[PDB]
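Peer 1: Okay, handing you the structure first.
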Amino acid sequence: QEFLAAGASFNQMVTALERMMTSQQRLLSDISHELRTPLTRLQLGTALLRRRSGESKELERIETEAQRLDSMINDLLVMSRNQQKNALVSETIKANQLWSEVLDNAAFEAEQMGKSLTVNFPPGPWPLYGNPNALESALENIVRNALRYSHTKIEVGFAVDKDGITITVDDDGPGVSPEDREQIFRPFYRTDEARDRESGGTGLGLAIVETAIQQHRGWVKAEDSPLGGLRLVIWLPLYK
Amino acid sequence: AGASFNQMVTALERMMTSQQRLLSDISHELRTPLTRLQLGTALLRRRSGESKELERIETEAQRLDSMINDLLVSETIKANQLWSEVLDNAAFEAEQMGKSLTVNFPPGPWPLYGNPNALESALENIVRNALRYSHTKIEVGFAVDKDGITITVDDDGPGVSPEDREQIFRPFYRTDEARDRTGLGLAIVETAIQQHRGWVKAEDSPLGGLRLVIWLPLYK
Ligand SMILES: Nc1ncnc2c1ncn2[C@@H]1O[C@H](COP(=O)(O)OP(=O)(O)OP(=O)(O)O)[C@@H](O)[C@H]1O
Ligand SMILES: Nc1ncnc2c1ncn2[C@@H]1O[C@H](COP(=O)(O)OP(=O)(O)OP(=O)(O)O)[C@@H](O)[C@H]1O
């Protein structure tokens, strides 16, 4: 329930939260899997139709939309594989252990593109409670996005407080129109500029991030970056 | 620690409702391209009239419509109502693949009690796997008894090594043989059948390929 809360300790509560999420995830991967077959048949139907009556504006529309669904579903299952490839068990972890590998790899990666990665303040031994892999992925996705869309530089900044950790990621690349700053976290949502880019697919990254982070009782925000591009702010509570 | 009771409450609400919100958002996003897909068939039916193919497209679109709708949110059934569409569609698909599908004995009006969709997917996955891995032929056979229904599926394709016959039902697992040419199919099957107090098994097939046997209990 998580409403296991009538009586229970915080830890027990989250395990009940972990129990629910896994079934929600089983549901999503089972439906994702099962959507593929009628879809397969539909495509055999269009194919057979194109053979009998040839190309059409209408048929072309049906075929491209069927391909959109096909693609989304494929990406949904790729995701499902990864989130269940993660065991979920929530544990106490120090911020530095949790994200140092991620940041070091990002420095290596930034260096290859010829770009620069700068850590304004590194993470310390600050206590968190959660799924280590999930929070790691949250940060690699935010920084990999930054490395990709940046023009020359990336910046990462940690901040600690009696209350929590605040992670800030910045890039000097193109921004995100103010309207889209709310929308970028919706699933399958990409900006017209990344659709013009025409590279990559999926718009799950930030949807996965927002979900994980809310599940970890924190929050995420997209803003104008002082470097001129995009700013991502993660806040997570301390565990005591 | 510093937080207001209100901040606690919102943190808590958002925390429990995030996956729900995620799934309902995924559902919304799949629904819009689908809505367009349905007007393409509609506009096409306007332009070029009825066709078997157009009918096919339309019903498949109505199925997608229903399952995406599930993302947002046991009964008594007769085996024949439960699985005939699964089988008819398996026949449609088989004809296109250039393969042959044979039903040695069809299901009758045999009482079952469970989730119709779960059991449908259970059978559909077993025969559709058989259409995939088969070389030329597939055979489906029903059997009834005072106790239950036993569905047997056979193919003439490559088999599965005896060691792997237990593993293939594990989720996200595929044999190394299949890895040269998702792995939820037989996991979905095992789950639904076990949930209906039945069982699933992989064996040697008389056709030379793989044999899958589903047993489900009858209803009182
Ligand atoms: N650093 C960035 N600068 C500008 N826009 C960005 C940046 N990162 C993301 N966006 C915009 O927000 C969208 C959401 O991206 P998100 O990570 O959710 O999916 P994605 O990066 O497109 O694909 P993937 O799922 O493979 O990461 C992106 O397509 C892009 O349009
Ligand atoms: N009829 C068959 N003949 C031979 N091998 C099979 C047969 N059915 C399943 N297998 C093997 O067992 C594995 C389990 O398949 P399962 O249905 O669980 O996933 P899948 O069919 O590979 O993928 P999907 O989930 O998309 O159907 C397959 O990858 C395949 O190696």
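Residue numbering in chain A adheres to Swiss-Prot, whereby the residues present occupy positions 216-455 in order.
Heads up, header says this was done by X-ray crystallography, 3.3 Å.
Every residue, even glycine, has its Cβ placed from backbone N, Cα and C.
I grabbed these lines from Swiss-Prot:
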ACT_SITE  A:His248  active site, nucleophile
BINDING   A:248-251, A:359-364, A:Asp386, A:405-406, A:416-421  ATP binding site
DOMAIN    A:245-455  domain 'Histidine kinase'
MUTAGEN   A:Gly222 to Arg  75% decrease in response to excess periplasmic protein
MUTAGEN   A:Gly222 to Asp  90% decrease in response to excess periplasmic protein
MUTAGEN   A:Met228 to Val  No response to excess periplasmic protein, decreased autophosphorylation, no phosphotransfer to CpxR, no tetramer formation of the C-terminal domain in solution
MUTAGEN   A:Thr252 to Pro  In cpxA101; a cpxA gain of function mutant, decreased autophosphorylation, decreased phosphotransfer to CpxR, loss of phosphatase activity, responds to periplasmic protein overproduction
MUTAGEN   A:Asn356 to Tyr  Nearly complete loss of response to excess periplasmic protein
Peer 1: Using A:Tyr364 (ATP binding site) as the reference point, find which of the recorded positions A:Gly222, A:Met228, A:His248, A:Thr252, A:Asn356 has the shortest Cα-to-Cα distance to it.
Peer 2: A:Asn356
Peer 1: For a quick check of packing: other C-beta atoms within 10 Å of the C-beta of A:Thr406 (ATP binding site), how many?
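Peer 2: Looking across every protein chain shown, the total is 18.
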Peer 1: Among the recorded positions (A:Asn356, A:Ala361, A:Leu421), which are close to chain B, meaning C-beta separation under 8 angstroms?
Peer 2: none
Peer 1: Indicate the candidate from A:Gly222, A:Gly418 with the smallest number of other Cβ atoms within 10 Å of its Cβ, considering only these recorded positions.
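Peer 2: A:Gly222, out of the recorded positions A:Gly222, A:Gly418, has the fewest neighbouring Cβ atoms within 10 Å.
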Peer 1: Considering Cα atoms only, can you say which of A:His248, A:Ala361, A:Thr406, A:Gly418, A:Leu421 is the nearest neighbour of A:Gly222 (mutagenesis position) among these recorded positions?
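Peer 2: Minimum Cα distance from A:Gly222 (mutagenesis position) across A:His248, A:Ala361, A:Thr406, A:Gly418, A:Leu421 lands on A:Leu421.
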Peer 1: Relative to ligand 1, which of the recorded positions A:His248, A:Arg251, A:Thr406, A:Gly418 have a Cβ found under 6 Å from one of its atoms?
Peer 2: A:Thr406, A:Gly418
Peer 1: Among the recorded positions A:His248, A:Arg251, which residue has the largest number of other Cβ atoms within 10 Å of its own Cβ?
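Peer 2: Per the Cβ count within 10 Å, the most buried is A:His248.
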Peer 1: For A:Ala361 (ATP binding site), what residues in its own chain, 6 or more apart in sequence, show a Cβ-Cβ distance under 8 Å?
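Peer 2: Same-chain residues close to A:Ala361 (ATP binding site) (Cβ under 8 Å, separated by 6 or more) are A:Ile369, A:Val384, A:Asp385, A:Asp386, A:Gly388, A:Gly444, A:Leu445, A:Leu447.
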Peer 1: Reported as an integer number of Å, what is the Cα distance between the residue listed as 'active site, nucleophile' and A:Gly418 (ATP binding site)?
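Peer 2: It is 19 Å, counting Cα to Cα.
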Peer 1: Around A:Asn356 (mutagenesis position), how many other C-beta atoms are within 10 angstroms of its C-beta?
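Peer 2: I count 18 other Cβ atoms within 10 Å of it.
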Peer 1: Tell me the Cα distance separating A:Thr252 (mutagenesis position) from A:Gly418 (ATP binding site), rounded to the nearest angstrom.
Peer 2: 23
Peer 1: At the Cα level, what's the spacing in Å between A:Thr252 (mutagenesis position) and A:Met228 (mutagenesis position), rounded?
Peer 2: 38
Peer 1: Near A:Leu421 (ATP binding site), which residues of its chain come within a Cβ-Cβ distance under 8 Å, counting only those 6 or more away in sequence?
Peer 2: A:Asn356, A:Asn360, A:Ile399, A:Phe400, A:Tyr404, A:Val435, A:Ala437
Peer 1: Cβ-Cβ under 8 Å from A:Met228 (mutagenesis position), same chain, 6 or more residues apart: which ones?
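Peer 2: A:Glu217, A:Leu219, A:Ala220 - these are the non-local Cβ neighbours of A:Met228 (mutagenesis position), listed in sequence order.
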